[PDB]
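S.K.: This is the structure I want to talk about, given as structure tokens.
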Amino acid sequence: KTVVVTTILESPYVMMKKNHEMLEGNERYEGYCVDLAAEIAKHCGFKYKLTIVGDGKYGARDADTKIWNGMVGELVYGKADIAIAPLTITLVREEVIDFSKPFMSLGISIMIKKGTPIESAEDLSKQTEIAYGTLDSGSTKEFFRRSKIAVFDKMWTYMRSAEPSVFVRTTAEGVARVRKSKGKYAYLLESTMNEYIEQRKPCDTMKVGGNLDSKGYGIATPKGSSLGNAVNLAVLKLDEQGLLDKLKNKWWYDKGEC
Ligand SMILES: C=C(C)[C@H]1CN[C@H](C(=O)O)[C@H]1CC(=O)O
């Protein structure tokens, strides 16, 4: 009957419509992932309910209890049937849930306040005037923590014990710190979010340098789910038709402010 979809609020993937208080159910939300969910549902022929993950996390396994949290945990423990969000495809997550082909490509990137004399990862790792950090949890932080590359190992060694903490807890926090640090803070985040903010007033940030890696976001389903196959074929079809690009351009540029 009704497929239970777990997601999370993160602009411009899933946001509350300005008039949401007057709306109900699925109609309350808007965004790239909201449009994507509708497309996938239409293609696979299923009815569904969008729900916001309880703990507001993406997916990580606690080191003490070995229990998965976030949307990944909702799928592993049978709370939701599918997760449609900017959920990064990682080896650790791939071990416990299934991912469709990526619906969007991305790579860890650098966000600076316009005017900052930083152009790449090497630049940051060499100086100390301009501080830099990542989210206090998530795929990006983990990338630096386990990296074997000298430059990235150098950046992690710094970020690891920098004071005050160069880590932020949300994308908005990371952005504000950049906008408010007078060019003394660089925020390491996923290129997709970076490109998005760049099109947001007061248009004072920008992405610099190439991406530190290459990955993608995928629609996740619990392992053995008889939904996984259909969802993957739907993603492939929407991508072949150019709809995913059109969708990205819609929420990133057509609705841009800069
Ligand atoms: C917005 C958050 C916390 C997410 C989105 N994708 C990543 C993930 O799925 O881990 C996290 C970003 C990052 O790690 O920089």
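Our numbering is plain: 1 for the first residue shown, then up by one each step along the chain.
Determined via X-ray crystallography, 2.1 Å.
Just so it is clear, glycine is given a Cβ too, placed from its N, Cα and C backbone atoms.
Per Swiss-Prot, the features are:
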BINDING   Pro86, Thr88, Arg93, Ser139, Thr140, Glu190  L-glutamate binding site
MUTAGEN   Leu91 to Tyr (Swiss-Prot position 504)  Promotes dimerization. Strongly reduced desensitization
S.K.: Hey, for the L-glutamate site built from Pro86, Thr88, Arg93, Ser139, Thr140, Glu190, who else sits with CB inside 8 A of the CB center?
M.R.: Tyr58, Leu87, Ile89, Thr90, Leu106, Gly138, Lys215, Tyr217
S.K.: For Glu190 (L-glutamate binding site), just give me the three-state DSSP call.
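M.R.: Looking at the DSSP assignment, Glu190 (L-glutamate binding site) belongs to a strand.
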S.K.: According to DSSP, which of helix, strand or coil covers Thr88 (L-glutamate binding site)?
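M.R.: The three-state answer is strand.
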S.K.: Among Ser139, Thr140, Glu190, these being the binding-site residues, pick the one whose CA is nearest to that of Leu91 (mutagenesis position).
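M.R.: With Cα distances computed to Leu91 (mutagenesis position), the winner among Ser139, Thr140, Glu190 is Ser139.
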S.K.: Please give the maximum pairwise Cα distance, in Å and rounded to a whole number, for the L-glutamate-binding set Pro86, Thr88, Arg93, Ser139, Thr140, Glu190.
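M.R.: Between the outermost Cα atoms of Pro86, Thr88, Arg93, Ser139, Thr140, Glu190, the distance is 17 Å.
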S.K.: What residues, ordered by sequence, lie under 8 A Cβ-to-Cβ from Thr140 (L-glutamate binding site) and sit at least six positions away in the same chain?
M.R.: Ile108, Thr134, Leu188, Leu189, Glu190
S.K.: Which residues of the same chain, at least 6 positions away in sequence, have a Cβ lying under 8 Å from the Cβ of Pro86 (L-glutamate binding site)?
M.R.: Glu10, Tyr13, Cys33, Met104, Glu190, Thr192, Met193, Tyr217
S.K.: Quick one: give me the count of other CB atoms within 10 A of the CB of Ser139 (L-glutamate binding site).
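M.R.: The answer is 22.
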